[PDB]
2 protein chains.
Amino acid sequence: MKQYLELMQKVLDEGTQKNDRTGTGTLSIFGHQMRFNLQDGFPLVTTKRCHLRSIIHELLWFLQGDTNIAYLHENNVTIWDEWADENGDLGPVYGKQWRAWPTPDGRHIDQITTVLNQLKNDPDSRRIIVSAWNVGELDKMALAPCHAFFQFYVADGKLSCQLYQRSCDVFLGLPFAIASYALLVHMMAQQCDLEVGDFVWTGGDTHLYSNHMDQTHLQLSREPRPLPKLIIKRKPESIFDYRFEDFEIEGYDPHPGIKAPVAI
Amino acid sequence: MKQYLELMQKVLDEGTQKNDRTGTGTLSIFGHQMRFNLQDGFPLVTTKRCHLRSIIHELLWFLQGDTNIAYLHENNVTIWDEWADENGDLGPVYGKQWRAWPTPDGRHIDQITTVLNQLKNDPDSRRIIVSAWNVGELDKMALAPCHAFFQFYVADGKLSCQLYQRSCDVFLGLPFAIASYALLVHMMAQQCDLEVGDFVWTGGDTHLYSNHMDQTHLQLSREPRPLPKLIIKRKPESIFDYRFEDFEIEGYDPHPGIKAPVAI
Ligand SMILES: C#CCN(Cc1ccc2[nH]c(N)nc(=O)c2c1)c1ccc(C(=O)N[C@@H](CCC(=O)O)C(=O)O)cc1
Ligand SMILES: C#CCN(Cc1ccc2[nH]c(N)nc(=O)c2c1)c1ccc(C(=O)N[C@@H](CCC(=O)O)C(=O)O)cc1
Ligand SMILES: *c1cc(=O)[nH]c(=O)n1[C@H]1C[C@H](O)[C@@H](COP(=O)(O)O)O1
Ligand SMILES: *c1cc(=O)[nH]c(=O)n1[C@H]1C[C@H](O)[C@@H](COP(=O)(O)O)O1
């Protein structure tokens, strides 16, 4: 996608060499933002083939409140295996904070239902936020959240969303986060009888791994294709009731996949 | 400053009329970012005069872990007075979160000591974050944090920082915020023996109140003047030991102030 390919070029044109936790070495910039108008097409990268199957299942798992990879496993998604313990648990990550953030006084707050109530009854609120960054539980989490926080906004019957990603693996991680949160905006909007607006992505440490540079340049030599279209075949009674079978991507003709190693 | 005035113009050209909480009316956009190179000067507005004594006393109050306005009163600062109860308490806002985030089991995490140690022991970290967005205690706070989140970053021995502001009043709150966070980056850099980098400001709902339109137009005709220089006259033993006396602002020659009503 043009916006994505421009960021890769920016990391490469004005980035600094930084070392990191995984020992690998990164090229890095701090602070970046980009906007995708959802009405132009579903923002799934076309310069390398993406696997949408895993994006969809990971999101439905999140909305269940689940932090154990069993569900993903019975759906043949292995993207979180490396971080899971012996029992498949990842600790209180995303799904637990979204559906049941713990308070000091014994309650648990379901940030996804409160947000949905807010978009229906108070869509002009400036507080329609969901946070995964729970300071007091980070130590129990297998990996600290990279998509730490997000915010919805309504204008002219359109629902927009801004994500703040604290750390970003541009080659591997960013195609996943863009499609996952664009898919969430479509579901939310359907349930609140809104039209979709903009997905806005803001990054903290935005970086390219040293062992992904050849792949990055191969990708940068491609022209973007026209964006695919998302058709949801059913309107569930609640956002927690969507199924994989309800989503259909059409008009997706991507460039061949490019493989590259993950850093654990 | 050039980029502040360019955002004021952007809001006036593209803003949507939204009816907000107080019933005044805002013109707003969603999603905006600005970079400020701190080597180039302290980003204090010169198209109107701001007062640093509130900016400095409020930050020092924050790092103290205090949420009661008595200190502010003793130092002639009135900025928070409308939101404080009969006893002067604001409830568990910034000060409580920054120095004693309440974990579910009754412990407390001192986010600024953590951040200090991370900058001195693991500066390449992509997790150097302080959060004021404590979902479990939001109902107890007199007003939900507008400055919700910020992340530090170190590259080439320079300290950068990005702030996420969920809701912004471009006219009053935004000059305050930029100076407040540029000050904290200078204090942190002094205590960690680092040089200063960039302040990145990312906002959610960025707006102009309808009853500030005249005042905005006055400000948009003034030409920005050279930025000031911040001189910290004493290196204290710790980040919690600074005093108001220690800071001086050279070269500040603003245009006269513009008075404008606050919306409660
Ligand atoms: C974000 C997120 C979730 N995650 C979690 C996650 C956790 C830690 C990370 N760590 C690092 N260094 N980079 C990452 O992108 C990353 C991603 C992902 C995990 C794996 C793949 C991956 O291996 N990419 C393959 C996927 C193949 C498939 O889906 O079947 C690819 O083809 O690109 C992508 C996302
Ligand atoms: C940021 C922040 C904290 N805050 C808190 C705070 C709380 C609620 C708000 N509500 C609204 N509608 N706008 C705000 O900017 C706002 C700010 C501030 C409070 C007052 C001023 C203010 O009135 N500015 C005067 C200061 C004059 C002085 O005493 O020196 C000015 O005109 O410059 C700024 C910031
Ligand atoms: C974290 C998870 C995700 O969904 N997307 C990402 O881009 N990442 C990346 C960031 C970094 O490369 C690594 C996480 O480790 P760290 O805490 O940033 O050091 O995976
Ligand atoms: C909050 C605090 C600050 O430092 N700066 C700000 O601009 N504000 C503004 C945002 C909004 O105009 C109002 C807070 O109310 P709301 O929760 O956004 O509705 O003060």
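Numbers run from 1 along the shown chain.
Per the header: X-ray crystallography, 2.5 Å.
Positions of Cβ are set from backbone N, Cα and C atoms, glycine also.
According to Swiss-Prot, the active site, nucleophile annotation covers B:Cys146. Sequence-distant neighbours of B:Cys146 (active site, nucleophile): residues of the same chain at least 6 apart with a C-beta under 8 Å from its C-beta are B:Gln165, B:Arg166, B:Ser167, B:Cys168, B:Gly173, B:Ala177.
Around B:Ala263 ((6R)-5,10-methylene-5,6,7,8-tetrahydrofolate binding site), the same-chain residues at least 6 positions away in sequence with a Cβ under 8 Å from its Cβ are B:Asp20, B:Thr22, B:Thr24, B:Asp169, B:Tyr209, B:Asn211. The (6R)-5,10-methylene-5,6,7,8-tetrahydrofolate binding site annotation in Swiss-Prot covers B:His51, B:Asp169, B:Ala263.
One mutagenesis experiment catalogued in Swiss-Prot, B:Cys50 to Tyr, is accompanied by this note: Shows 0.2% of wild-type catalytic activity, but substrate affinity is not affected. For B:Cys50 (mutagenesis position), the Cβ neighbour count at a 10 Å cut-off comes to 17, with all displayed protein chains included.
For the mutagenesis result B:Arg126 to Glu, the note given in Swiss-Prot is Shows 2000-fold decrease in catalytic activity and 600-fold decrease in affinity for dUMP. B:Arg126 (mutagenesis position) falls outside any helix or strand according to DSSP and counts as coil.
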Self-check item: Most Cβ neighbours inside 10 Å, all chains, among the recorded positions B:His51, B:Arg126
Solution: B:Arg126
Exercise. Could you measure the widest C-alpha to C-alpha distance across B:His51, B:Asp169, B:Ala263, the residues recorded as binding (6R)-5,10-methylene-5,6,7,8-tetrahydrofolate, and give it to a whole number of angstrom?
Key: 20
Quiz prompt | Filtered B:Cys50, B:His51, B:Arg126 - recorded positions with C-beta under 8 A from chain A | solution = B:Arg126
Exercise. Would you mind reading off the Cα separation of B:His51 ((6R)-5,10-methylene-5,6,7,8-tetrahydrofolate binding site) from B:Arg126 (mutagenesis position), to the nearest angstrom?
Key: 34
Quiz item: Is any of B:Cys50, B:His51, B:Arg126, B:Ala263 (recorded positions) within Cβ reach of ligand 4, i.e. under 6 A, and which?
Solution: none
Quiz item: Which of the three DSSP states, helix, strand or coil, fits B:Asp169 ((6R)-5,10-methylene-5,6,7,8-tetrahydrofolate binding site)?
Solution: strand
Exercise. Note down the number of other Cβ atoms within 10 Å of the Cβ of B:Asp169 ((6R)-5,10-methylene-5,6,7,8-tetrahydrofolate binding site), including every protein chain shown.
Key: 22
